[PDB]
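Enquirer: Here it is, the structure, as structure tokens.
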Amino acid sequence: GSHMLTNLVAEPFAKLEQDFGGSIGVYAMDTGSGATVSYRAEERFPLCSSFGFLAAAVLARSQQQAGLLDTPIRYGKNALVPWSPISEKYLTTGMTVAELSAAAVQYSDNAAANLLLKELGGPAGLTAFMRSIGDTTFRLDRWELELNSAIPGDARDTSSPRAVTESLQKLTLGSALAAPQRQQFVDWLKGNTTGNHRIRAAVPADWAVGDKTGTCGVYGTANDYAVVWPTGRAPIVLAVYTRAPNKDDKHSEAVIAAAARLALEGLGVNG
Ligand SMILES: CC(C)(C)OC(=O)N[C@@]1(C(=O)Nc2nnn[nH]2)CN(C(=O)c2cccc(C(F)(F)F)c2)c2ccccc21
């Protein structure tokens, strides 16, 4: 018992990560049942772009400092880093802190994320925020885009699927954020545009989904974490993280979607 759901899907998960050629880490909790499914859920995986939590940290700080979200941020061309499809459209005008947050969550805007990182004190500030809500696993160490190196055995810029899921639940469903900020965090995740082929591809069409993706681009390392609401039922929080032994190994969005389905199938809902 207790771990019965985990062992329900243990063999299919191992088969899926064998076909993938790497490791798959999954954690998922049914916030109604308390039921959990675990597969490599306590192992470290590169966060890549999934380091969503930056936007939550910004929302938490805005509770202490009035007008933070509306503050305009002006930046030069040197602040632009590759793959900033939003912030490069506003180089000559600037953006507000909330707009930088929405761009970081919904488009993985790299220049927006680095600007918000400096606002909070760098990677140590974001790590400090995660400690304040009880996450002792998360660590951010570098900036975009150095945090994507995803080196085997390197604990820098990693966390675990379980801690990610536990942190996501405190921020979206618990009381780590005040009620207006919690709903705002939820709204930013709901409007994400990069996760259509991952967790979203694994849920029924009528489910509401908020997610944040990550893609390091090397070592077959990609991920996705989400809160999903079955129609009329308690929400589910889940995190799917992958990695692979070789730098040239390619990630698979299908593998992430397939792992999310297995986790949902183990919990008791249809995947
Ligand atoms: C369009 C493209 C697919 C290039 O993605 C990006 O535009 N930029 C990234 C991204 O979307 N971030 C993300 N994605 N999901 N969530 N956040 C994606 N990326 C990659 O290195 C990447 C993505 C796909 C394939 C490859 C490969 F050919 F090398 F394998 C590398 C990256 C790295 C660091 C920072 C940001 C990114």
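We count from 1, first residue shown onward.
Header says: X-ray crystallography, 2.2 Å.
Even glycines carry a Cβ here, placed using N, Cα and C.
Checked Swiss-Prot, it gives:
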ACT_SITE  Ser49  active site, nucleophile
ACT_SITE  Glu146  active site, proton acceptor
MUTAGEN   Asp157 to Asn (Swiss-Prot position 178)  Reduces thermal stability of protein
Enquirer: Provide, as an integer number of angstrom, the distance between the C-alpha atoms of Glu146 (active site, proton acceptor) and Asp157 (mutagenesis position).
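Expert: A Cα-Cα distance of 10 Å.
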Enquirer: Who sits close to the residue listed as 'active site, nucleophile': which same-chain residues at least 6 apart have their Cβ under 8 Å from its Cβ?
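Expert: Correct list: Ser108, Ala113, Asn148, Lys212, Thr213, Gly214, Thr215.
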Enquirer: Would you mind sorting out which recorded positions among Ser49, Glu146, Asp157 put a C-beta under 6 angstroms from ligand 1?
Expert: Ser49
Enquirer: Name the residues of the same chain, 6+ apart in sequence, whose Cβ is under 8 Å from the Cβ of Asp157 (mutagenesis position)?
Expert: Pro46, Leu47, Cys48, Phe51, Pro123, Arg139, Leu140, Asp141, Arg142, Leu147, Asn148, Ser149
Enquirer: Give the number of CB atoms, excluding that of the residue listed as 'active site, proton acceptor' itself, located within 10 Å of its CB.
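Expert: Counting Cβ neighbours of the residue listed as 'active site, proton acceptor' within 10 Å gives 10.
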Enquirer: According to DSSP, folded down to helix, strand and coil, what is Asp157 (mutagenesis position)?
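Expert: Once the DSSP labels are grouped into three classes, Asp157 (mutagenesis position) ends up as coil.
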